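Some notes on the structure that comes next.
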Number of protein chains: 2
Amino acid sequence: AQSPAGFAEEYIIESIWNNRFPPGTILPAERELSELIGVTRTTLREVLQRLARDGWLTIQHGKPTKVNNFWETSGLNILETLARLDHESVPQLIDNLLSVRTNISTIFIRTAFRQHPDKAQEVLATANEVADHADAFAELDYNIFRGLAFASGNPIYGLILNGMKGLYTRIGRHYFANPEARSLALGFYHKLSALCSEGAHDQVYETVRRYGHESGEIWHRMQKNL
Amino acid sequence: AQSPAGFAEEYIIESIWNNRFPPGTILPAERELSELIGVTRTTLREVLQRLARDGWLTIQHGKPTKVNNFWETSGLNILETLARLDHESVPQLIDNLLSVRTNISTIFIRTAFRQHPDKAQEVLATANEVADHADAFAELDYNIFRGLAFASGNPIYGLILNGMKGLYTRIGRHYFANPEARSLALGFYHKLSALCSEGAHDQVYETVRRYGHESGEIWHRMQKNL
Ligand SMILES: [Zn+2]
């Protein structure tokens, strides 16, 4: 909410989620919607355009605006919104995002080590001198996975990490408040550097999967308390 | 272009890409920009909001609008735009997207077969009676990969496929114009069904990688002529 546009956007998303405006149906006319929400038509139009780009709506000239099935039309951009809309399902959403990070990274880290080890090493070296605090590590960690994704030579993995950033770093800012989380991560970045230097193979997959499991354990034990 | 908003959006993206409005700098004032493009301020605002959601810009109240480094702020949503902006790099972009589909699917197809084989089988069965035409196969193929992504039980893989849809199906509509491409795909869906039924393991990874390589060969030989 806050600003009129912010309030309108949140109102419409909440209305779609709670089925006031069910996915699969037509959105109410602009005049009725603006009057219902309490914003000007120009403010509403700007919000509708934003929602359309995020996949919540489909807008077409000379045609009623449709409320989409966002599970079919939205991308990673809605992760943060999903976390806000369904608090009870947040634990599972987080586990799912961490699993995606682990498994997709096995692919691009292996490729990065083979195709651009110099870039991979530069990325991993950023862990040096990192501040021993949650916010610093949350950003460092995200930057390392995103950096390795681009270091693969296939920027599409980078675009995927870009979409994951919002919720991924949010998790990180809480996860890395745990000193052990920071320690395990540093050990991981250091091991990855060694594997890259040695031109290792199977060890990369096993090392990344192991990190996902161990970091996942630390997170789960933190999550269980909340 | 076409509509005023369409023209304005294309103009701004082209200007960012060609460094008229360099990433890392501030976007020209709205009054100047609307006058330069030839659209109303309201049309411009709607376009700016759309561009911001796609990651091209960062808009903040009481602060100049920044032109972002889209490689850092944009997600899969920009794939189609990238293809239109850099024709010479399209062949590589396509190869990269196909590689992502292949490698990420090894993960979610394996998971789907283990966690929800019934859902995986339902998805694969949609290949039955499929029309022997490019458009039909492009949609079927995308629906099968997206379907298996959701069948994994981790919807985030589905969100990734959602973001890939635009460019992925565009490739498909051309790729599947080749009768052999359609045949190889049907053989693949049928083999996947058999592997799911048998509760196969290593065969899944090997089969998916093989399909990526063989379909990639067919596509490359088509691409080379263009
Ligand atoms: Zn997106």
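The residues of chain B that appear here are 5-230 by Swiss-Prot count, in order.
So this one's X-ray crystallography, 1.5 Å, going by the header.
Just so you know, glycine gets a Cβ as well, placed from its N, Cα and C.
So that you can see what the record holds, here are the features copied from Swiss-Prot:
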type	residues	note
BINDING	B:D99, B:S103, B:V104, B:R105, B:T106, B:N107, B:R213, B:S219	CoA binding site
DOMAIN	B:6-74	domain 'HTH gntR-type'
MUTAGEN	B:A9 to V	Dominant negative to wild-type, decreased DNA-binding
MUTAGEN	B:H65 to Y	Dominant negative to wild-type, decreased DNA-binding
MUTAGEN	B:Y215 to A	Loss of FadR repression
MUTAGEN	B:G216 to A	Super-repressor, non-inducible phenotype, cells cannot use long chain fatty acids as carbon source
MUTAGEN	B:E218 to A	Reduced ability to repress
MUTAGEN	B:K228 to A	Reduced ability to repress
Non-site residues, in chain order, whose CB comes within 8 A of the mean position of the CB atoms of B:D99, B:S103, B:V104, B:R105, B:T106, B:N107, B:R213, B:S219 at CoA: B:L101, B:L102, B:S109, B:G216, B:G220
Among B:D99, B:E218, B:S219, B:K228 (the recorded positions), residues with Cβ under 8 Å to chain A, listed in sequence order: none
Neighbourhood of B:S219 (CoA binding site), C-beta criterion under 8 angstroms, separation at least six: B:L102, B:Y179, B:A185, B:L188, B:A189, B:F192
Cα proximity to B:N107 (CoA binding site), best match among mutagenesis positions B:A9, B:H65, B:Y215, B:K228: B:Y215
Sparsest Cβ surroundings (other CB atoms within 10 Å) among the recorded positions B:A9, B:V104: B:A9
Recorded positions compared (B:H65, B:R105, B:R213, B:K228) - highest count of Cβ atoms within 10 Å: B:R105
Cβ-Cβ neighbours of B:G216 (mutagenesis position) (radius 10 Å): 18
Rounded distance in angstrom between the Cα atoms of B:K228 (mutagenesis position) and B:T106 (CoA binding site): 21
B:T106 (CoA binding site) versus mutagenesis positions B:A9, B:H65, B:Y215, B:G216, B:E218 - nearest by Cα: B:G216
Neighbour tally for B:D99 (CoA binding site), based on other Cβ positions within 10 Å of its Cβ: 16
Among B:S103, B:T106, B:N107, the most crowded of the binding-site residues [Cβ within 10 Å]: B:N107
B:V104 (CoA binding site) versus B:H65 (mutagenesis position) - Cα distance in angstrom: 38
B:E218 (mutagenesis position) and B:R105 (CoA binding site), Cα-Cα, nearest whole angstrom: 14
Integer Å distance between the CA atoms belonging to B:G216 (mutagenesis position) and B:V104 (CoA binding site): 10
B:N107 (CoA binding site) in three-state DSSP notation: helix
Neighbour count (Cβ, 10 Å) for B:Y215 (mutagenesis position): 19
